[PDB]
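Chemist: Sending over a structure as structure tokens; questions will come in a sec.
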Amino acid sequence: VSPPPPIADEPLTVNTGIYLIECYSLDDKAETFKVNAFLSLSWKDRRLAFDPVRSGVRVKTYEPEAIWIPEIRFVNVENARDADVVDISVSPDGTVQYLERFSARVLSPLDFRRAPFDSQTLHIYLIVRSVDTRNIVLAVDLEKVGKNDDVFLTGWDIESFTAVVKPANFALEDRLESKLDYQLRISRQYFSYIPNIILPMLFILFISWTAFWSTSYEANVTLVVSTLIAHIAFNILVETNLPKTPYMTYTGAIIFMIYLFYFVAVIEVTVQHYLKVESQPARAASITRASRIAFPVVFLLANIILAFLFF
Amino acid sequence: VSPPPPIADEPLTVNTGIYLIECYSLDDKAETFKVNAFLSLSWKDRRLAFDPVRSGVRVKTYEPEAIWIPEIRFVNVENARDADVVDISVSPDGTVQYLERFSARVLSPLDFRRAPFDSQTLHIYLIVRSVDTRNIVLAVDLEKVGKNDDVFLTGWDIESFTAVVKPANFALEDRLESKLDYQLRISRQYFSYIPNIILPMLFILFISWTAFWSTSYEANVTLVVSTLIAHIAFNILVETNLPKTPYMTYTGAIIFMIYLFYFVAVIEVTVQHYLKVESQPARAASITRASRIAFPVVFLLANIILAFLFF
Amino acid sequence: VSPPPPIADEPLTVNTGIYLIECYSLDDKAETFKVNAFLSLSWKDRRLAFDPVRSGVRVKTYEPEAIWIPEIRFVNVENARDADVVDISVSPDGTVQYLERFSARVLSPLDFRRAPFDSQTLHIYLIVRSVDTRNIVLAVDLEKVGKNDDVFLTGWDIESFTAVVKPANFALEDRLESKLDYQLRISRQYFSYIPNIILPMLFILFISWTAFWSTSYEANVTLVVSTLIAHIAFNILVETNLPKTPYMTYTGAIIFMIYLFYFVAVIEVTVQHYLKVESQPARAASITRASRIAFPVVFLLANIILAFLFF
Amino acid sequence: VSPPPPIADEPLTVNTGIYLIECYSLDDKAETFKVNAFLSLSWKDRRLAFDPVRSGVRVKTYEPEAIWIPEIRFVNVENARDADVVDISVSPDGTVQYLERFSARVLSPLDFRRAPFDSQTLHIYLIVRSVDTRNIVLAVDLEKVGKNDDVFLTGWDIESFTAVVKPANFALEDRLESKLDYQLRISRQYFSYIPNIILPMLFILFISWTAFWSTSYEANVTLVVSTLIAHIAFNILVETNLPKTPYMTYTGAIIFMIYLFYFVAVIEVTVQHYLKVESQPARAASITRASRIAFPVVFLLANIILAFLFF
Amino acid sequence: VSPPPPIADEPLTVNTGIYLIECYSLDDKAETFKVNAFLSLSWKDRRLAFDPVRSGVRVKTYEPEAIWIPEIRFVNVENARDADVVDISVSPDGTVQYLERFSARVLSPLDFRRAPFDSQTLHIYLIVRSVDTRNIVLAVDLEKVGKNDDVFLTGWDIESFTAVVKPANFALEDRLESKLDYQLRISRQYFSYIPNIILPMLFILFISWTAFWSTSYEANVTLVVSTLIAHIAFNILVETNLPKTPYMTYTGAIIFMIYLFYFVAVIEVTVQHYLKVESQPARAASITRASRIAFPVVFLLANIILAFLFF
Ligand SMILES: CCCCCCCCCCCCO[C@@H]1O[C@H](CO)[C@@H](O[C@H]2O[C@H](CO)[C@@H](O)[C@H](O)[C@H]2O)[C@H](O)[C@H]1O
Ligand SMILES: CCCCCCCCCCCCO[C@@H]1O[C@H](CO)[C@@H](O[C@H]2O[C@H](CO)[C@@H](O)[C@H](O)[C@H]2O)[C@H](O)[C@H]1O
Ligand SMILES: CCCCCCCCCCCCO[C@@H]1O[C@H](CO)[C@@H](O[C@H]2O[C@H](CO)[C@@H](O)[C@H](O)[C@H]2O)[C@H](O)[C@H]1O
Ligand SMILES: CCCCCCCCCCCCO[C@@H]1O[C@H](CO)[C@@H](O[C@H]2O[C@H](CO)[C@@H](O)[C@H](O)[C@H]2O)[C@H](O)[C@H]1O
Ligand SMILES: CCCCCCCCCCCCO[C@@H]1O[C@H](CO)[C@@H](O[C@H]2O[C@H](CO)[C@@H](O)[C@H](O)[C@H]2O)[C@H](O)[C@H]1O
Ligand SMILES: [Cl-]
Ligand SMILES: [Cl-]
Ligand SMILES: [Cl-]
Ligand SMILES: [Cl-]
Ligand SMILES: [Cl-]
Ligand SMILES: [Cl-]
Ligand SMILES: [Cl-]
Ligand code: NA
Ligand code: NA
Ligand code: NA
Ligand code: NA
Ligand code: NA
Ligand code: NA
């Protein structure tokens, strides 16, 4: 079966729609998500036209094999989608209404700069390659674009699922390709990071600062080095979940900066001891008293500066 | 093959049943479970009717291809179910009895608020899309809904497997859809968490409180910081298994609260030392004596308050 | 093709056999194992009978499609077995001899009570559903039940592979089902746990008891808390491999009990210090001297009691 | 269907092209990458030639089954590629233009010597085995070799995707094989390793060197041993991601060398204490003062030497 | 299609060959490897014979369906191999030459006794079951056994790929089975274990021995216990990669033995302190001086003895 012939030299418009049924497994590190949706397609094939008076029927149902169907593929998929044709309906004028249900592992990158206080635009790109007889162009039927109310992406809030209605038409290997951009706008549920990582991480840092109210070098060394190790554990846990980005992230900046605070606290603890040994405890006392204010103040300003740069 | 024609304008009732054979792999983090069950379907197709006297046979067996079979799908599946037709039987009146055995990875969310002392309702949603000629409606044949006594979900107790008999009929992409809710009510076997996480986690906390019967700052620092680190390890272990929830959980509340106890114990240990150094050990002694009672009392009340709020 | 017709009203006996070729991937946590075996089936179909004198041939080979074959399924499988038909042979009386080679992920639970000194009975349940015309019953042909000498389950010793010859015949959804129990009796190779977990775990415990020959509180705190942390690491390692059981296990009991020994050692260390500070070292000395004997004695008796209760 | 016959004695030239659509999952440890691309093939089959007047069509579309297609395989794949034929077009002279879209897990090794400041050449080898009637030879159609501008390999920069135009023609099992080398030149985005591993790892090392400004053996032992343990954690994290190479890597050399610095710091700390105890603090003081300069200087030179050897 | 008939009562010889293209994913813990190779088969079918003068053709190419092909399976595979037929060629005498390209996950056990200084013999067992009409026997065509020079098993050196030319013929379920043993002899690239595990593990042990040049109990306790914990980390890392063997391994013996050295060092440190407290430092001094020589000497001899027993 060949494609529908043109009345004049007009391209064949394949009207499309994606209706999300299930949306799951957003793997931040892999920059992939899994989708289970309806894909609706509609085009006119005048060869399939019939008089509803003579045929009696208002619609005709065909099996995929029986008629010409455009080869629509997804651009940003890992492997070709698992699809199962739900229905093919032909109206008297030869307007075909195709509907399939698919599942695919979509590969769409994320911007980790503001994580875990980030929003993302996930993309699903539909594409059609033109044939030798006819040039095929994609369209968005907005009435057939949507999502189920139940659609739950774990740890994310779904804001919108819309399509950029004008296709990106371009030549590829001396044939026209018509690409459509479906955008799933989501935003991260940052809540759990506050009691699980952020607050634990701050408590261990504040525990290191108790060394500014201690003259015991042996105890201070323990306080600052032990807490530094706990910070390393959190840094490792975090980087095992976040992918390695060519750009600096907000979480990255904060986690790194905190190392400097541990490093400088070790210097303070060392300086204080050296002076106490050198029989200069008055000077050590001045440095320790300053540190008590300096450390939280510099920490607060540094965070204000970082938050400002990133948001 | 087209759907059965109506005797008036009645919808086609497809009677359904799910009989669980195997029920496994409840992945709390993924909010998925795997099921292996029988799916039974029954509808009347008058075109298949026969006189048992003339045909001799009381029943006729057909191959799926030979007759019209309704396209029943599962809503909340990752990928389309692996199904293998067991039997298709037609009675003289044209009543079809279909039976298949399937396996599917069902995606049903969990409420982690009371974990690990939680119960869940897992769902399996059956659905059928209406055709242009006939509107298809699902029904529950209660005699064909059940589970094997052997059905064992590891780390969970199966309470019930029932169906909400009235289908949810609604329009989707300008066609009627008939949805049925099958509910598997389960409850967590919390036992192992008591000797594995809960009691170990309490023992390390109580070990930190031995610092209230010690004047050795260096030893106290070791006690409180070491145990804090062991608590961090347990917190990490727990959050690697529990998914990140937009809501506060009972396990989350407790784990977080305990950090405050470690933080305040470090403050106490610091204050006690500072005073001992400042040649004020009487005041330090009063604070230490109070802490001995205050810490367990506040811990017990805080837990009473939390348990109350959550249960 | 319909099932073979009965001479009188007798059920159709399908003689079965399973011959293990490969037996691998026993995942204790998942309570699954993978099997690769021969499945042999044999039944009489009088319609296939021939005179070996007239036909010349002593046997006839058929393709699965050519004849009626009973639908045999496995009960406790995750997904339906990957099977590839090896041979179908018909004798002059119409006795069919079917042989296929399959692979399946069998789901059979384990009793972790005595782990790692435990034995298990793995099961493979064969089943057949009766048809409308004839009732099908399973049988065990013992000459066709066995295992390859090479069959190696890693970390386990294969004791036996036998079948419970009497099938479990029962009604399920108003049809007879005939179930056969194939049992693979195995026993754990516990050896490696002795040098890898058991002895390391005891050495760290005995290191904590060296605090009973020390008056240095600071050193004792370090000994007992450090070793407690190493025990937590081993506890975590162990529970990451063992599934969460609703019952107490031998490994669970021991690992838990050891926490009590660490907890009580911390109390001893605390009491000894308090008394030494209170200028009562004679009393502290008596308590420390007792602990030296009490701790190993109570440890040995507690283990004797536990081993007795579990074995 | 047999291969096209030769006019003369010429081999059959199959012109090839690979156009990368998606390029993902570079697993350094596994030395594999996943690709999703177009594979274009073109050859002349004079048997397929036609008159466009008689057939009406100027080009003919065939299903793969309908005609002879060369069996092109990938050499360095794990499993045979998932391919889905996009189009097969025959021109009146019998010139066939085949296009499929595939996904494959390509197995191409990496040189970890300069990691994470390394570049790689990934390979995709196309191959065709000659038949008994005709010898088949591969060619590169450069106009059909390329990549999408969007093609993003996470944590890597794509430099080029080119083909070595001359095939490697050789005998294999008494038949000619024609192999083509497609090369994807990439280079690692090393950035994230600086704040995540490199700088944390240096800070802990520099913290160990604060023991050269301390006379407290107990504190020094803590500083050097604690930081040594944090270095072990980083070493483990790194080797869990990098494969085990038979050659020394730059990351390997650095990580190993740092152990020597920790080992020697422990010796210094031990020597300093021994002398202080032996009532020789003047000698200990000289050794400690030297260490303050020696340790960073030797560290800097050692790194200069290593960087020089590796780059 | 039936098998070739015998001239006289002779078995049918199927000549075989395996030519490795790709050899990857040796999973020591799983005792599996993945292979991608050519499988060549050749037998005489006199029914396929032709006169090359009358037929014109020197060879005939058949589709698998067209002729009788022996059912060859692999014994030690997880699941049946993914195979794709490359060619089937018949010579005038009826000599068939079959060639397919396959991929399979082969399950062949390893002897971990000498790891990581171990060599292995991996096996690929080819098998054929005799049919009722003819008995089938396997043979090795040595000209068709080989490997690509590029064949690279990561972290292993490929020494040889040969076949044991005489098959293992045996009866299985009253039919002859002919088994061929293909052996891939490999040897581990132990290099990386020296800088990654072996040398780090020795450095931490030697750091524990610095306690023999210290009178500070508190510091010694820290040295020996901290390093013991780092040894536990390495032991865990190692056993997460090595499978649990019913026999003692070289790596196992060494790792275990080292615990005894840590245990005894703790005893020495304890004895030294007890004596120092008991105002007997002269005796403690003698014990400490002995330990300085005893510990390395006993370590070196113990290793000599172990290496001797294992190699
Ligand atoms: C500002 C101070 C520092 C703040 C703390 C740092 C938090 C920064 C955000 C880190 C984001 C982590 O991103 C983490 O990625 C992994 C991917 O490997 C996800 O991992 C998993 O997610 C869900 C289960 O929950 C699965 O459906 C998914 O398939 C799986 O990959 C985690 O659910 C996600 O949360
Ligand atoms: C109140 C103080 C704190 C109490 C301690 C905290 C306990 C809270 C409950 C945590 C629930 C953990 O939930 C954990 O999730 C993972 C999913 O990644 C499951 O993981 C696994 O389960 C089984 C094996 O056992 C598999 O069939 C499944 O496929 C797999 O994912 C764990 O079996 C489950 O137990
Ligand atoms: C008495 C004191 C305490 C003694 C120490 C405690 C030991 C108790 C027994 C623990 C049993 C651990 O059980 C562990 O389970 C996991 C499943 O996740 C298995 O894990 C793996 O096994 C093999 C590889 O070896 C694979 O084929 C399998 O697919 C995989 O899951 C481990 O091989 C098994 O050993
Ligand atoms: C000079 C001092 C030391 C410097 C620090 C050391 C860094 C050296 C380079 C280490 C390279 C690590 O290489 C690491 O390999 C694993 C493979 O298991 C990749 O692992 C993963 O990558 C991505 C997700 O992020 C997936 O698409 C991929 O399938 C998966 O395997 C890591 O993304 C990669 O970064
Ligand atoms: C004598 C003192 C002690 C010496 C140190 C101890 C070393 C002893 C040898 C340990 C062998 C470890 O064996 C380890 O097993 C795992 C199996 O999951 C392999 O794991 C992985 O290997 C490669 C990637 O590198 C993959 O293709 C493979 O699929 C994967 O399983 C490791 O590559 C292997 O190295
Ligand atoms: Cl697609
Ligand atoms: Cl479905
Ligand atoms: Cl099955
Ligand atoms: Cl391929
Ligand atoms: Cl096979
Ligand atoms: Cl025999
Ligand atoms: Cl035989
Ligand atoms: Na079509
Ligand atoms: Na300490
Ligand atoms: Na049908
Ligand atoms: Na059949
Ligand atoms: Na073809
Ligand atoms: Na055949």
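Note that chain D is numbered according to Swiss-Prot, with residues 47-357 shown in order.
Quick reminder: no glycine exception, Cβ is built from N, Cα and C everywhere.
Reproduced below are the annotations present in Swiss-Prot:
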type	residues	note
MUTAGEN	D:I244 to Y	Marked gain of function, with a ten-fold shift of the proton dose-response curve towards lower concentrations
MUTAGEN	D:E264 to A	Decreases cation selectivity. Decreases the binding affinity of TEA and TBA. Nearly abolishes block by Cd(2+)
MUTAGEN	D:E264 to Q or D	Decreases binding affinity of TBA
MUTAGEN	D:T268 to A	Increases the binding affinity of TBA. Weakens block by Cd(2+)
MUTAGEN	D:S272 to A	Increases the binding affinity of TBA
MUTAGEN	D:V284 to M	Displays an increased sensitivity to propofol but not to desflurane
MUTAGEN	D:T297 to A	Marked gain of function, with a ten-fold shift of the proton dose-response curve towards lower concentrations. Also shows slower apparent rate constants for activation and deactivation. Displays an increased sensitivity to propofol but a decreased sensitivity to desflurane
Chemist: Between D:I244, D:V284, which of the mutagenesis positions has the fewest other CB atoms within 10 angstroms in the structure shown?
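Modeler: Among the mutagenesis positions D:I244, D:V284, the sparsest Cβ neighbourhood within 10 Å belongs to D:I244.
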Chemist: Which residues in the same chain, at least 6 apart in sequence, have a Cβ under 8 Å from the Cβ of D:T297 (mutagenesis position)?
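Modeler: D:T297 (mutagenesis position) has long-range Cβ partners D:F158, D:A161, D:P162, D:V284, D:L288.
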Chemist: My list of mutagenesis positions is D:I244, D:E264, D:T268, D:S272, D:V284, D:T297; which of them have a Cβ under 8 Å from any chain A Cβ, in sequence order?
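Modeler: Listed in sequence order, the mutagenesis positions near chain A are D:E264, D:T268, D:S272.
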Chemist: Taking chain E as the partner, extract the mutagenesis positions from D:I244, D:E264, D:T268, D:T297 whose Cβ is under 8 Å from a partner Cβ; order them by sequence and answer 'none' if none remain.
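Modeler: Qualifying residues, whose Cβ lies under 8 Å from chain E: D:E264, D:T268.
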Chemist: Where ligand 4 binds, which of the mutagenesis positions D:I244, D:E264, D:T268, D:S272, D:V284, D:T297 are close by, with Cβ under 6 Å?
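Modeler: Only D:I244, D:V284, D:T297 qualify.
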Chemist: May I ask for the distance between D:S272 (mutagenesis position) and D:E264 (mutagenesis position), taken between their Cα atoms and rounded to an integer number of Å?
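Modeler: On Cα coordinates alone, these residues lie 12 Å apart.
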Chemist: Determine the Cβ neighbour count for D:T268 (mutagenesis position): the number of other Cβ atoms within 10 Å of its Cβ.
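Modeler: Its Cβ has 23 other Cβ atoms within 10 Å.
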Chemist: Work out how many Å separate D:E264 (mutagenesis position) and D:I244 (mutagenesis position) at their Cα atoms, rounded off.
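Modeler: Distance (Cα to Cα, whole Å): 28 Å.
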Chemist: At a 10 Å cut-off from the C-beta of D:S272 (mutagenesis position), count the other C-beta atoms across all protein chains.
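Modeler: That number is 22.
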Chemist: Can you tell me the CA-to-CA distance separating D:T268 (mutagenesis position) and D:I244 (mutagenesis position), as a whole number of Å?
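Modeler: If we compare the Cα positions of D:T268 (mutagenesis position) and D:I244 (mutagenesis position), the gap is 22 Å.
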